[PDB]
Each structure stands twice: as C-alpha cells, then as structure tokens.
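Visitor: Got a structure for you, questions after.
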Amino acid sequence: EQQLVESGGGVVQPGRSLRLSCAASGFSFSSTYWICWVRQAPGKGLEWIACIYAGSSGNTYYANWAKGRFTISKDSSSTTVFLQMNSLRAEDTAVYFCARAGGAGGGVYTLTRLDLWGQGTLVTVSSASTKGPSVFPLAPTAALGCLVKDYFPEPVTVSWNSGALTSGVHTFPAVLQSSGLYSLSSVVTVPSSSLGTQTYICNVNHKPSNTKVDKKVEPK
Amino acid sequence: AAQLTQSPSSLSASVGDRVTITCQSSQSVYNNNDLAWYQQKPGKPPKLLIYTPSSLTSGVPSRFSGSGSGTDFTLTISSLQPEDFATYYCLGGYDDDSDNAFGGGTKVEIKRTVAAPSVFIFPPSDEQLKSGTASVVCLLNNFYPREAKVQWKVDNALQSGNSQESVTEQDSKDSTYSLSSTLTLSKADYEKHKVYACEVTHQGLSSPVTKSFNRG
Amino acid sequence: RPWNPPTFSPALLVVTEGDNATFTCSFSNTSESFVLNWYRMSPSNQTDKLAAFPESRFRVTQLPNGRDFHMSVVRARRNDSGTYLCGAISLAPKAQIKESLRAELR
C-alpha cells in the first residue's frame, strides 16, 4: 500500500545542517504527484515547507520563509525525497512530516490537497548532550508519581507496574528548562488504603541514551 | 505574503452539537476555493477532511462540510461525534504556491460539567537534594475547565520566574484536565525557608486552595 | 465550468469493432508548462493512464490550434468499451491538476 516514511531526524546543533529523507513505497513517481514537507513544532501548529514534483521536470515549490534556508530534492535511482535544512536554529525543533499531493480521478488537485502522510520524524536543534533522565520519587484516594528530570533529547516513555497500572495515571508533557534539558512528571491516583499493601514502580525509558530506570515509590 | 486566521482558537462542544470553525485569508485563495481543512489528533499525522475545490472519495464522513469562497471559509460538523474531538487546520493556496500556509488551528474539546481540581504538593526527594537542587511539584488533578492558575509561595513570598508547568490532554474517561507545576530551587535556597505552598485558583473552587508543607 | 478545466468530447463515442475511436481533449494552456494525461476509468472507479501529450494502440496527437488534442484508439475492440477522461497537469506558475468529466466509449 501507499506509504511515506520519514527518516534522518535526531539532534542537530545550532548553525549546523541536516538532511531528511522520505522513502516512498507502494506507488511510482508518476506525472501526477508532488511530494511535500510539513513540520510542526511541539505544541504549535502545522507549517508548510516545500514540495517537489515527482517526474521528469522535478519542479520545486518553496514557502517564502523557507526560501534560501531549505533545499528539497529527490533521488534519481529510487523513490525518495530529501529536505536539506541549512543553518538550523532552535525555532526549527519540530516533527517533520512528508506528505503527498496529486493523483488521478479526484477532479482538481493542488498543493493544498495532502492526502497521504507519513508518521513524521523529530528534529531537535540544540547544543545539549544526549543524557538519560534522573528519576525522582513523588511520594504520597492518594497521589504519587515520578519526576523524570534532566534528559536530552525527547522523547521519554513512562509506565507504571510494567503496564499493569493504567487507570488514574497522568504522564505530563515535558518542559524545556533553561539548562536545555527536559523534565517531565508522571503521577497516579490510587486508593489510600493500598499504600502499604501494593508496590508502585515507574518504568522510565529513554531510547536516545538507551537508559531504562525502574524506581519504586514509597511514603517517607 | 498571505496570512490565514482561524476562529475561534478553541471551542468546547458536546456530542451531537453543530460546530462551525472559520478560516479567513488576508488575500483571496487561488480560484477562490483553493483551501483544504485538515484534522489532527495528538501524536498522529494530520488527515485531509475537506478539499473545497472537489468532493472527496477518501471516506470522510458526510457530516463534515466545507463552504465559502474568496477569503472566508467555514468548516461545519452537523452532528459532532466522539471521534471528532481534535484540532482542525485550514490550508490555503494562492497564485504563487510560495504563499501557501496553514491556519493557526482550532482545538475542538469536549464540554462537561465544572470539576474542581485535587491539589497535591510534593516536596523534593532526599535523592535530588544531594545533587544541590530541589524540585517542588504541585499537582492539579482532574479539573474542568482547563483554565487554572498556580501561584507558588515560599514563606508567603510570591514566586516568579522559577517554575514551569504543563497540562495533559483531555482525559478520555472523564473529560477533565490535569496540571503539573514544578518549582525549581537550589538546595541552598530551598533550605533558607520553611513554608512551601502552591495556591490554586480555579472556577470550581469557591476560593483558592492552598496545599503546603513545612521543610521538617 | 469552474477552474477552467479541460473538456473531453464526445460524451458518448460509439464505434464498431475494428475501426478507430478518437476522443478530443481541449485544454487552453494559460501556463505553457503543462502535461496532458489520458485515463481509462474502470467500473472499480480506478484510473489507468494510456498516453500523454508529451509522448501502442493509444495515441495523443496535438492539433494545430494547440488548445485541442486528439486521443485515438487504433484497432478498437469490444473490451475497450468504457468510460474515459483526460487531465491537465500544470507545473508553473501554479502547480495543479484539472481533469475533465468522464465520457463513455462503446
């Protein structure tokens, strides 16, 4: 089936460049298709970047803010579209989707008709070093949780009792501290009477540093 | 140099309601209808709901409808179903595809009864204290509406600039929100004072609620 | 005709078996940077391409006016009876595809 897979994201340092790839599969770069790039900063909205025309002429279409700083291109030997992102800056920290416009039988097509989307790849423009978090207890109907502090970059997984405890669990969006490191908190609401009886462990997983921490939470 | 303005920023509605999101372009879109509406859900790529120039075969539910010409466009959902609570974006195209841009987005949330938050204070852990930093966490749990204010007080001194907070998405089960605010201090400054309190103000509280502890 | 799309005449072309069947796609190129496509349109509602203005039994030949194009099927067959259409793919100054209404062949 039709599919777009982004790749090439991760940490990049301010002022440096980065190239993203969009591996298309299930269809050919026919005369009726355009491959586009849309990004979305954490919490913000969608932002259109550029498109390239699949097919011989390979026409390029850039957004005004992106002209001169971004370069879109496609691989000649395969079915892949690249996005060269030059002179990157903190504002560019975003998830980058590649989408597809065009086809046959839908009457009218423009570059505003993006009907095939990839899952997007996260690009973090920062000069911070990849670091695993420090898991801290938020000891105690009672509330208890874990503090996942000082990790770089995003994302981080948190579970409770290895997935056995799901109800009343709120894992919060992370915040970006002045140190360039991220902190998040996960909490769970449980019956007060179960505090002695039941063991509560939070499972924190940070793939970028390959750090898995399991920290039992206890009244002090 | 076109700008697309989406109104309202967010709206709370109930299942079965008729909602109307609008999108206004500073300059007319190409051939007066080159505008598309997209739906996005958290963690998910966006999905094209309406293409104003042509009717879609994607399987978009019929209750979604697009309207308008020139600079003012409207997205209408006749019977809001539970599967519709999301953020909606308009995308406009112009004579020069360089001017194409998205709107700001309209976050459509579930309307429920007013629910006051459950406030919990968490002092910093002795593990973190060794590292010369104290993080004090105030938890606001299962509250609606989303608008809430947290005020950190340290020995009745209002804190400013040394705290961050984030809010969870609307819970699937009870449609409430949850807020975590972290007050970050150094161990030296954390030990200069005794009373640590977060003052929570919310529509569901008669008067603000204050959750505190003494450093002992 | 909204958006000024191409046309595809006749709406119902009837031909015996053996002789040729010639539709005509009309597209006035404002852009001068365009590519035509010629589709066959299965009852599955799937759209298969058969030729193009920038070029087999299926020919797309540009006529003198430059706005009209001939789309001929030589040695037509009974299993060629169906619904067809043409679409215009402009690349500059505005990237777009404008496709005609479906016409039938017998």
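All chain C residue numbers match Swiss-Prot; in order, they span 30-84, 93-143.
Determination method: X-ray crystallography, 2.7 Å.
Using N, Cα and C of the backbone, Cβ positions are placed for all residues, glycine too.
The following feature annotations were taken from Swiss-Prot:
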- C:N49 to A: Decreased N-glycosylation without affecting binding to binding to nivolumab drug (MUTAGEN)
- C:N58 to A: Decreased N-glycosylation without affecting binding to binding to nivolumab drug (MUTAGEN)
- C:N74 to A: Decreased N-glycosylation without affecting binding to binding to nivolumab drug (MUTAGEN)
Visitor: Whole-number answer please: how many Å between the C-alpha atoms of C:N74 (mutagenesis position) and C:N58 (mutagenesis position)?
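Guide: Cα-Cα, rounded: 28 Å.
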Visitor: Distance between C:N58 (mutagenesis position) and C:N49 (mutagenesis position) at the Cα atoms, whole Å?
Guide: 27
Visitor: Provide the three-state secondary structure of C:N74 (mutagenesis position) computed with DSSP.
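Guide: Its secondary structure by DSSP: coil.
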Visitor: How would DSSP class C:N58 (mutagenesis position) in three states?
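Guide: Going by the DSSP assignment, C:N58 (mutagenesis position) belongs to neither helix nor strand, so it counts as coil.
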Visitor: Taking 10 A as the limit, how many CB atoms besides its own sit near the CB of C:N49 (mutagenesis position)?
Guide: 12
Visitor: List nothing but the one residue from C:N58, C:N74 whose Cβ has the fewest other Cβ atoms within 10 Å; the candidates are the mutagenesis positions.
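Guide: Lowest Cβ count within 10 Å among the mutagenesis positions (C:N58, C:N74) is C:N74.
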Visitor: Take C:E84 and C:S93, the residues on either side of 8 unmodelled positions, and give their C-alpha distance in whole angstrom.
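Guide: Cα to Cα, the distance spanning the unmodelled stretch is 11 Å.
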Visitor: Sequence order please: the mutagenesis positions C:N49, C:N58, C:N74 that have their Cβ under 8 Å from a chain A Cβ, otherwise just none.
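Guide: Listed mutagenesis positions passing the 8 Å Cβ cut to A: C:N74.
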